[PDB]
Structures are given as C-alpha cells and as structure tokens.
Amino acid sequence: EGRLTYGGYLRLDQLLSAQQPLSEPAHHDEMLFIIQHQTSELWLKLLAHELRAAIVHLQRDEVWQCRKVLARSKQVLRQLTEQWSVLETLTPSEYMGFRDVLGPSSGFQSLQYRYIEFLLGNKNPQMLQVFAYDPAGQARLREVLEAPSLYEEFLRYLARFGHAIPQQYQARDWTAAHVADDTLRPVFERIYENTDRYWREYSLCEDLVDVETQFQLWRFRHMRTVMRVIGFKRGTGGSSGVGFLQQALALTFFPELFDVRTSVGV
Amino acid sequence: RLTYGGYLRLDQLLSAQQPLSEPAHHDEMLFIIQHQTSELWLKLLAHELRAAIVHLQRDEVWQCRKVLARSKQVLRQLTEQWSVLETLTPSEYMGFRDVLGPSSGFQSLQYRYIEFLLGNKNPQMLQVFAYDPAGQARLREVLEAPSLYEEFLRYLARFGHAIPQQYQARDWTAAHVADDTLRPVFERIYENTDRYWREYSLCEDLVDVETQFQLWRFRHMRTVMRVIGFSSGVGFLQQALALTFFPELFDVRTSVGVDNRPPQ
Amino acid sequence: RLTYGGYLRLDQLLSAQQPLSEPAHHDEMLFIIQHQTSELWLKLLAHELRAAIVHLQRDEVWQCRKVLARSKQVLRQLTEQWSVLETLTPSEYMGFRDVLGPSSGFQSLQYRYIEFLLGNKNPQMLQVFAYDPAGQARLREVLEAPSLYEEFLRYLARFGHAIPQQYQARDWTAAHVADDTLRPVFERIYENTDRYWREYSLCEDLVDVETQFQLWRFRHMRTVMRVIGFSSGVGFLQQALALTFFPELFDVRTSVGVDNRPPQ
Amino acid sequence: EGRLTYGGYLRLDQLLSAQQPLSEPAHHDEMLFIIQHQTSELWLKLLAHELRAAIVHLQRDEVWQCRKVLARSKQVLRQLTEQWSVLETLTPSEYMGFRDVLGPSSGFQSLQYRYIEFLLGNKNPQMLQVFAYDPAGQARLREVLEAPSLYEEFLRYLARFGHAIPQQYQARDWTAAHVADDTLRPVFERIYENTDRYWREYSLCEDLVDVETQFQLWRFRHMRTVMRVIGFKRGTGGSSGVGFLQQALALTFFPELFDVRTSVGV
Ligand code: HEM
Ligand code: HEM
Ligand code: HEM
Ligand code: HEM
Ligand SMILES: N[C@@H](Cc1c[nH]c2ccccc12)C(=O)O
Ligand SMILES: N[C@@H](Cc1c[nH]c2ccccc12)C(=O)O
Ligand SMILES: N[C@@H](Cc1c[nH]c2ccccc12)C(=O)O
Ligand SMILES: N[C@@H](Cc1c[nH]c2ccccc12)C(=O)O
Ligand SMILES: N[C@@H](Cc1c[nH]c2ccccc12)C(=O)O
Ligand SMILES: N[C@@H](Cc1c[nH]c2ccccc12)C(=O)O
Ligand SMILES: N[C@@H](Cc1c[nH]c2ccccc12)C(=O)O
Ligand SMILES: N[C@@H](Cc1c[nH]c2ccccc12)C(=O)O
Ligand SMILES: [Mn+2]
Ligand SMILES: [Mn+2]
Ligand SMILES: [Mn+2]
Ligand SMILES: [Mn+2]
C-alpha cells in the first residue's frame, strides 16, 4: 500500500512479518518472547531519537525544550520498565520449552541499547567488538562514543554560564567513561542551596536524577525477571546471568548528582 | 536466527520507521512508534486470546485463566503507553499532520481481530480490507467462529448451566445480543462461588478484560481529544465507550443477592 | 513526635478502621481502606493545588509547574488504586453492603475542595455540609476565590495577553463559563512556543491535570459499574465525564495552525 | 457523625486530624512526607489483613480462595510500590528544610511493616526490642513470630497432599527464620516438570514468586528514593542508610522457588 494508507504509512507488511519463532513445533510462548523484545527495541529507538534532541537543545542552551524532550524520554523509559510485567507471566517451565532454539545470542548484541548506554555516559570502546559483524551500526556507535555524553553536555552548559566547571570538560577523550569528579561537588551544592536563583540548573539536575533512577528501575526489573525465568543459570551470552545483571545495578551515570546529597544543607 | 538481531529480525523491524515530513519533523517518529508498538502488542494479544478460546474448547480452566492473565497485562501496556503520546502537543502535531493520510487505526486489521474475537462482530468491516483479500479472509474466519464469550457460554452449557439451546448453533457472524435469559445463570454462579469457583473466576476474568479494554478506549479518546480536539472523529470514539462485549456479566450486578452461605 | 508512630500519629490513624458488619466480613476492610487512602491523597492534593495557586499569584512559573508535577503524581495514585477495589466482586460486596449507609464520596468535603479549586464551583453543594458549619465555611472560602484556572488567566492578563477585563473582578462563586474570546489568546500561545514557552508549558500542565482527573472519574465509574452495576447512580458518574475544567484549552485544538517558525 | 454517614463511617474526623507537621514555620513539603507514610501504613494494614486470610485458606486447602486473596495482596503491594513516584518529587533541598524536626525515628519502628516481614517468613525475634515501648503491639508481633509463615504453610499444604516434605515442617521453632532447604529442590522440580498435573501447586508457586518480586521492587524503589533524597548520609535510625537498604534487597523469602529455576528442565 501507498504511504498514505494506515498500513502503508506504518509499513505493517514489513513490521508484522518480522515475528518468526524458531521452535519446532511452534511453542506458544515464543511469540511473547519475540514481541517483548521488539516492542522494547522500538521504544529504545524512540528513546535514542529523543535523547539526541535533548543533547542538541543543551548545546544550544535551550532549557525548556531540553526538559520537554527529557519528559518524553522519562515516559518512554517508564513504558520499557512497566512492560516487564508481561514477561513475568512467562514461567521457567514454559521458557525451557524453547530456550534451546535461541543461539549464543543475548541482549549484549542490542545495538540500540548500547547506543543509549553510550549517550548517557557509560562509554565502553571494548563494546565495539560485539558489533564487528556490522560495521555500519558499529560506525554510528563510534560517533556517540567519541562525542560528549548527555551528562557532559550538561556540564558544558553549566560552564557556559559561569559555573566552576573544570577546563577538561571543554575538550578531552570522550571515548573514556566519565569518572567521579570531586571538584564538581561545590558546583552542585551551590545549585541546590539556592534553587530560586539556579532554578534552571536545579530542574535539569532533577531531570537527570529522574532519568537515571528510571533506568536503574529498568535494570532491576530486568534482573528480577531473569531471576524468576532462568534463576542463577549462566546466560546464553556467556555471563553469570543474574550475577552480571546485579553488578550492572552498581553502575552510575551521574555520580556527582547523587553524591551531592550527602553535603546538601550541611 | 543465531544472533540477537537476526533472531528478532531487527534489520527489518528497525527499518520500518519512515517519516513523511520533509524537512523531517522531530515528533513524527513518536507518532509512528506509538502505532507500531501498539500493533505489535495487538498481534500478541490476538495470539493469546486465540489460545484462551482453545483452552475453553478443551475445558481447560486454569490454562484459560493464565492466558487471560497475560492478555490483561498486554492490554495494560497498550493502555499505559498513551502517556507517551500525551506529550505530543497541538503545536508539534500541526507541524507534520498535513503530510499524513486521512486514515486511523480504524483501518487496523490486528485491532479488528481483537474486536471480533471478543465478540463485537461486524461483517461490514470486511469491506475496508477489500484491498487485502488475504487479511479479509483471515478476519472472516474469526467472524464466522464463536467469540471468546460465546465459547465461555458453550463451556457453561457443557456443565449443567441453563444456557439457551441457541448457543449450540447460530449465525456467529452477527454480534451477540444481550440475552436476559442468561441472568439466572450468572446469578447462580455468583451466589454459590464455593461450588462454581471455576465459572466465577472466569466471569471475573472476562469483566477484567472488558474493563481494561474500556480503559484503553477511554485513554485513546482522551489522547485524541488533547491532540486534535473535538459517525467519526472523537465523537465516534466517545460512542465506542458505550459498546459492551459481555453485557450479561455487568447486568447481573443489579440482581445478585441470594445468600447460600452456611452457618457463620 | 519523636518516634515513627508518634510523629505519624498512627495510634489515631490505625484505629480509624471500624467495620460495621457482624460477623465481620473479610472484604469490608478493603472498602474502608480504599476510601481512607483516597481521602489522604485528596488532602495532599488540595495542599499542593493551593500552593500552585499561590505561585501563579506570585508569577512563579517553574514553582507552579513543580507543584503541578507532584499534583499529577498524586492524581495518578488516586487513579491507579482503583485496581485494588476491582478485586471486590458482587458476591463479596453483597455480604456487607446492607450494613452501610446510603451515602457516597459525593459527601466528601476534601473531594469537593478539589472540584472547587479546579473551577467546578457549585454553591448548592454547600448545603450537604450544613451539618459541619466549619467545613462549610472552609469550603465557601474556596468557592468565593478565583479557581486555579482563573488565576492562570489573571496571570496571563498581567503579561500582555488579551484576557477579557471581566476576569479582573466577578462573582467567582459561579462556575466558569466557556469563553470563546479566549481562543485567540491560546492560539497565539501555541503558535509561538519559542516566545510563550512559560504559558505553553502551563497550558499543557493544566491539560495534564484535567486529563488525569477525567481518568480518575472514568476508573471510578468503571469500578462502580462492575461492583453494583447500572441524577444519581452510575448514570451520574457517566455525566461527570462530560464536565470540563479548562474548556478553552481543549477547544483551541481545533483552530491552531499559524506557522510562525523561522526558515528551516 | 453517626457510623452511617460518609464521614462517620470512615471516621474522617479522626483520620484527617492525624496530619501534624512539626516544622516551624510549617514547611510545605512536610505534608507530603506525612501523607506518603500514612497512605503506606493504611495499605500495609490491608496487606496484613489479606495475607492473614491467605494463610487460613492454605491451612484449609482452599486453593482458589488463597489465590484470590493473594491477587488482591499483589495489587496492594503494587500500590505501595507505585506511590514512590510521588515522593520522588521531594528534592534534597526541600527535605533538608525539615528533616531536623524528625527525631531518631525511622521505618524500623513500623509495626505493620515488621508484621508483613514476619508473615512472609523473615522472622527476627531481635526485632521485638524496638517495640518494647509498646507491649500490646509487641504481643501481636510475637504471635506471627511463633506461627508458621505463609511460605511454611504452603509447604505444609504440599505435605498434606503427599509431596516429599521434610518432617520438620510439621512442627519446629517457627520463631527462627526459614533456612534454604536443598531437600525441597526435587519437590519443586516435580511440580514445574508436570504443570498439567500439579497446576494447583504450580499456580501457588508462581503467586509466591509474584509476591516476593513485587516486595523486592518495593524495597528497590524505597532504596532509590532514599538515595536521591539523603544520598549516602546515615539514617536517623542509626544505620548506614542506603547501604543498609541495599543489603535488604539481598534477603529472600522463598529461596527454594528461585533456586529450582537452575534445575528446571535440566
Ligand atoms: C526470558 C526473558 C529474559 C532472560 C532470561 C534474559 C537474560 C539475560 C542474561 C542472562 C543477560 C546477561 C548476558 C548473558 O550472559 O547472556 C542479559 C543481558 C541483556 N539483556 Fe536480558 N533477558 C530476557 C529478556 C530481555 C528483554 C525483553 C530485553 C529488552 C530488549 C532484554 C535486554 C538485555 C540487554 C540490553 C542486556 C545487556 C545489558 C548490559 O550489557 O548491561 N532482555 N539478559
Ligand atoms: C494523536 C494521534 C491519533 C489521533 C488524532 C487518532 C484519531 C482517531 C480517530 C478520529 C478515530 C475514529 C475513527 C475515524 O474517524 O477514523 C480513531 C480510531 C481508532 N484509532 Fe486512533 N488516533 C491516534 C493514535 C492512535 C494510535 C497510536 C493507535 C494504536 C494503534 C490508534 C488506534 C485506533 C483504533 C484501533 C481505532 C478504531 C476504533 C474503533 O473502531 O472503535 N490511534 N483514531
Ligand atoms: C465499590 C465501591 C463504591 C461504589 C458502589 C460507589 C458509588 C458511587 C455512586 C453511585 C456515586 C454517585 C453519586 C451518588 O449517587 O451518591 C459516587 C460518587 C462519588 N464517589 Fe464513589 N463509590 C465507591 C467507592 C468510592 C471510593 C473508594 C471513593 C474514594 C474516596 C469514592 C469517591 C466518590 C466521589 C468523590 C463522588 C462524587 C463525584 C462527583 O460529585 O462527581 N467512591 N460513588
Ligand atoms: C524522605 C523519604 C525517606 C527516607 C530518606 C527514608 C530513609 C530510610 C533509612 C535511612 C532507613 C534505614 C534505617 C535508618 O538508619 O533510619 C529506612 C528504613 C525503613 N523505611 Fe524508609 N525513608 C523514606 C520514606 C519511607 C516511606 C514513605 C516508607 C513507607 C512507610 C518507609 C519505610 C521504611 C521501612 C519499613 C524501614 C525498615 C526496613 C527494614 O527494616 O528493612 N520509608 N528508611
Ligand atoms: N523531577 C520531577 C519534579 C520536578 C518538576 N519540576 C521541577 C523543577 C525542579 C526540581 C524538580 C522538579 C519532575 O520532573 O516531575
Ligand atoms: N540471554 C538469555 C536469552 C535471551 C534473552 N533475550 C534474547 C533475545 C534474543 C536472543 C536471545 C535472548 C538467556 O540466558 O536465556
Ligand atoms: N487521520 C489523521 C492522521 C492519522 C491519525 N492516525 C493515523 C495513522 C496512520 C496514518 C495517518 C493517521 C488525519 O486527520 O490526517
Ligand atoms: N479478577 C481478579 C481477582 C481474582 C483473582 N482470583 C479470582 C477468582 C475469582 C474471582 C475473582 C478473582 C484477578 O484476576 O486478579
Ligand atoms: N452508597 C452505597 C454504599 C456506599 C458507597 N460508598 C460509601 C462510602 C461510605 C459509606 C457508604 C458507602 C449504598 O448504596 O449503600
Ligand atoms: N506536559 C508534559 C510534557 C511537557 C513537558 N514540558 C513541557 C513544556 C511545554 C509543553 C509540554 C511539556 C509533562 O509535563 O511532562
Ligand atoms: N503469576 C501470574 C501468571 C499466572 C496466572 N495463572 C497462573 C497459573 C500458573 C502459573 C502462572 C500463572 C499471575 O498470577 O497473573
Ligand atoms: N530515617 C529517615 C527519616 C524518616 C523516614 N521516614 C520517616 C517516618 C517517620 C519519622 C522519620 C522518618 C532519614 O534518615 O531521613
Ligand atoms: Mn482435558
Ligand atoms: Mn433470578
Ligand atoms: Mn517574584
Ligand atoms: Mn484566530
């Protein structure tokens, strides 16, 4: 159909022909497994689309626009987090009926997910290997890898307005994951200590805290779902499974924002 | 097949987002993805509802309930996701709505499948799918088969319930009409849950499914209202809220009351 | 004050659940707690909405938005919690509904406060609170004061917007009537968000608040429908869905369209 | 008003006069702080009410009734978990405006919460000390402490139907928290390996997994909220704060149910 019809515009012939279970005979629960991932991948694509715009707004000092885009980003992350409730209706007995059809593949190979991790700041050049089979996508990942993260662009925004931001944030090896910077503590303390004056900065700090918290919630529900489905069995990717996902919850995108809590109003 | 992206056919899935606006409008991606995620969930919902029907045809109560439990969760995601589209403002929509066609989800085959399966049969709807004789035939099969509700009634008939003989054979293509003779049947079930726990649990599962479906319809309407404002249009969506899949289940609420409980 | 239970006054709070059924019916506790949690949330909502009004009176936009953000979250909890009551079946309710009085949340003072604050003023409602002259007077104060919406309009008037002079002084006890002269005002705001971002963001916050409130009304109605089935009754709840707090905000959707964007 | 009026039935004069902020002047955000806890305490009271009934149903082999009560229990836990989203709008700058008015009190002193923990199996006789000031409530906690938990009643249910349940579960020191029992693995493996036959047991196992998962989600959101409000500052109760809440996520009510995942369909 033409791009002006409902199905043609949405390219449903292509979208709705992408569900191909491998189990033989076809296991009833494999459709859920596939759709759970595909809906997530679509939301991740939208999330990346929105986050990229949030970065551009920050670079241009467009605060309200940045916040609006981040508001939608939070709603998308919330859908990604809420949907785990569907997959939790998948029991170990059902999963073991087709887990074998799956190869040594895993979410590790999710290009879109890695894209988000990179955009938020959890850079990992060593992650470019898993996508060696695909140079095209690998290239797009490299771009974000070599560019300032959402968090670093926020720091650059603060720098443009006279905040005491270290000179290194003007230019450095962006491919290296951000490391907790103690010198940023006084910067955020000032913001939280005078919110009427630094309302723009204050609102953005809380938006970032919201984003990270929602992301961690996604990681937690992910881990808990894996736990109830495969328990402590090793993952098809090669990790310890739950153990590895448990360590992921220890990661932090915006450490200084959480650390400042300990000194606010001291 | 062997890799994450290969198994999930992501090259195909992630190349299905093609905005028409040019210069490309930032908010068109949301418009597309909002529909596509919904279509994927609707496909899963049909997959599960078909299984629920099979379980009823096999007198498999707990299995039917488990499948319906997942169905409720899928309907819940479809309902909750409207919150994302609510961030689409009139200012943003007016920037790309002009390049879009004049259709809506009214043209969704997957959605019509759900309506049909639940019992809201409409032979006239087959016309809109004339362009697709394949999907038209696939939809006609559901149209000619008993709905999820009618299969529940047939299940009840197989176990002593006073289900009218008409439910054994009739023109299933016609949408179910409220049957007052079913009132005593549901009253007996709700008035003796200790004995009719299977039937009672299924009745409540159906009420859950319909209620969640109505919530989807309401959130849909409220989202459309805040985007384009106020048959067809939002008026048609308002009328959809007056539709009911399992009327007798809601009607029985007004007459249940016999107390068959033992000494307490 | 010094201890957890003392500070939260739990001895008082947790001794307020007194079922009337005897023998006590297991499901009456839910009925009570469902109402009490809602009343607590409504109290917080009034607390926040009052603050939102103060911020508008002080031209404090970001503060108003932050308070409204919390208000939306409170309304969301009030809406989501209906899922708990949906597990109350007709079979269970018929076991204790007889000992209950003939009233409903229509008699909720806290709820009426919210309706009034949002603009749905009704002097006649003061009568139902005649038994409580104190609460009647506290409610009358909100009745005689500009609503959250009218304070938003007054804020707009202070900054060059073509707000009618009538909004400077009038009988606030009367519910706001749809004003077509406000259409060009909101069109200008939505057609130049780069300049009117403050106004644009507040307009959308109000649409969010009203939409979430309507979702609460809908879930309320659907829950009542599945418990007791189908002016007064569910018919009255159905009519409540036709009420609107900020009509002009929804109406402008049908006429926005001027494109003031720079070259792109 | 009489118990037949709306306000009289719900005892609103008493319920709505229980919000007494201590800050001076009255801090705007203290009302949220109080109401957030009071709504939670009301849901916890309902949860305990429902869980007690679930236990009675299990003792009487009333499976569908038990499941229905657990379904409502899950919905209540979901409300308790979802509401954290309201409290997350409370920033460090707002909280520090009245955190001082609060004494050395903490959720540790929540009798209703401890009641739930005990009912689920996380027994701790040493926790009877914190409620020494209140012998009345302390007594009610002791009852559940000395009685079989929800999980142990499930095991006793399985025992009544011929499942290979250890004799110790017929009578033992219930005040002692349940310890992971390896001998239960074969019992749950059999259930998950033949769900058509053991559908009753299967459904109950999944209900318990649902309950524990939802409870852990509550613990996680609790911890994340504390993290964004007070950061890594020590709690008013006396613990490390986030660190302590982090260890709480390591606790498990029904270990055998999660451990069996590793051997299901081996
Ligand atoms: C049956 C349900 C699921 C199970 C058992 C499961 C299991 C796992 C395991 C064991 C890992 C660790 C790597 C390995 O050794 O394989 C992993 C990683 C990952 N999974 Fe899941 N998964 C499930 C569903 C999902 C869904 C629906 C998504 C959404 C697209 C997803 C996204 C991811 C991602 C993005 C990683 C990489 C994380 C990182 O590098 O931190 N998984 N999964
Ligand atoms: C802001 C975006 C949207 C607008 C303005 C809109 C508008 C409408 C309107 C006016 C109708 C009534 C029938 C007609 O006149 O064509 C309709 C129906 C429908 N729409 Fe929406 N829609 C939007 C987004 C969506 C999304 C994301 C979905 C999910 C796939 C969806 C699904 C449907 C369905 C399934 C019907 C058929 C309902 C029925 O036959 O009762 N729409 N839409
Ligand atoms: C199964 C239990 C419930 C039933 C059968 C029920 C029924 C009704 C009915 C029939 C009305 C219409 C006015 C009237 O005729 O009195 C009403 C109004 C109302 N109810 Fe519900 N209700 C229930 C639970 C609740 C709960 C838990 C709340 C939360 C506090 C609540 C809040 C309200 C409010 C605020 C109104 C006034 C609405 C308005 O004036 O638009 N109800 N209820
Ligand atoms: C401003 C928000 C909050 C903060 C900063 C906070 C902080 C803390 C901290 C630091 C602890 C550890 C013990 C200590 O050293 O004090 C704790 C424990 C606890 N809190 Fe929270 N809390 C908050 C809100 C809530 C709410 C709304 C509830 C719901 C009633 C709650 C329930 C509990 C419970 C039940 C424990 C005991 C847990 C256990 O023994 O595992 N808290 N809280
Ligand atoms: N972060 C929350 C609360 C919030 C709204 N506006 C704010 C401004 C500043 C700080 C926090 C907020 C939200 O985005 O809803
Ligand atoms: N890694 C998962 C399997 C898996 C989860 N999601 C996937 C998506 C595609 C392929 C495999 C997977 C496991 O250990 O069972
Ligand atoms: N029908 C809308 C556009 C639209 C809504 N939903 C759609 C789905 C697909 C394509 C277009 C649409 C219009 O008036 O233009
Ligand atoms: N219908 C609700 C409540 C429920 C659970 N089990 C039931 C059995 C019978 C009737 C209602 C129920 C649910 O599915 O969660
Ligand atoms: N009005 C209902 C009972 C009821 C509903 N909500 C209430 C709140 C409080 C007291 C009673 C009620 C009846 O017909 O009896
Ligand atoms: N109203 C939505 C979306 C939004 C965020 N910021 C905005 C600014 C202007 C208009 C809309 C928005 C929200 O509050 O999340
Ligand atoms: N545990 C999920 C899924 C479920 C429903 N019925 C079941 C029966 C057996 C196992 C799991 C289920 C729920 O309660 O909704
Ligand atoms: N323990 C919390 C204070 C707290 C949270 N909830 C409470 C309820 C009552 C009294 C104190 C509290 C802190 O460290 O800040
Ligand atoms: Mn059979
Ligand atoms: Mn009768
Ligand atoms: Mn000022
Ligand atoms: Mn005009």
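Note that chain D is numbered according to Swiss-Prot, with residues 19-284 shown in order.
The header says X-ray crystallography, 1.6 Å.
Yeah, the Cβs are placed from backbone N, Cα and C, and that goes for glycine too.
For the recorded site, D:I52 (substrate binding site), the DSSP three-state label reads helix. Close to D:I52 (substrate binding site) in the fold, though at least 6 residues off in sequence, lie D:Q37, D:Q38, D:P39, each with a CB less than 8 Å from its CB. Under the heading substrate binding site, Swiss-Prot lists D:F51, D:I52, D:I53, D:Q54, D:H55, D:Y113, D:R117, D:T254.
Under the heading heme binding site, Swiss-Prot lists D:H240. There are 19 other CB atoms within 10 A of the CB of D:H240 (heme binding site), with all protein chains counted. Classification of D:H240 (heme binding site) by DSSP places it within a helix.
For the mutagenesis result D:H55 to A, the note given in Swiss-Prot is Decrease in catalytic efficiency using L-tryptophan, 5-fluoro-D/L-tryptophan, 6-fluoro-D/L-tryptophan, 5-methyl-D/L-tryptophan and 6-methyl-D/L-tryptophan as substrate. A sphere of 10 angstroms centred on the C-beta of D:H55 (mutagenesis position) encloses 19 other C-beta atoms.
Among the mutagenesis results in Swiss-Prot, D:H55 to S has the note: Decrease in catalytic efficiency using L-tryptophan, 5-fluoro-D/L-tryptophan, 6-fluoro-D/L-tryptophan, 5-methyl-D/L-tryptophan and 6-methyl-D/L-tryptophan as substrate. The residue drawn here is the original one.
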Nearest recorded site to D:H55 (mutagenesis position) by CA-CA distance, among binding-site residues D:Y113, D:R117, D:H240, D:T254: D:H240
Other CB atoms within 10 A, centred on D:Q54 (substrate binding site): 21
Integer Cα-Cα distance in angstrom, D:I53 (substrate binding site) to D:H240 (heme binding site): 16
Distance from D:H240 (heme binding site) back to D:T254 (substrate binding site), taken between C-alpha atoms, in Å: 15
Subset of recorded positions D:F51, D:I52, D:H55, D:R117, D:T254 within reach of chain C (CB-CB under 8 A): D:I52, D:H55
From D:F51, D:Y113, D:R117: binding-site residues whose CA lies within 10 A of D:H240 (heme binding site): none
Max pairwise CA distance, angstrom, over record-listed substrate binders D:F51, D:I52, D:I53, D:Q54, D:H55, D:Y113, D:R117, D:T254: 19
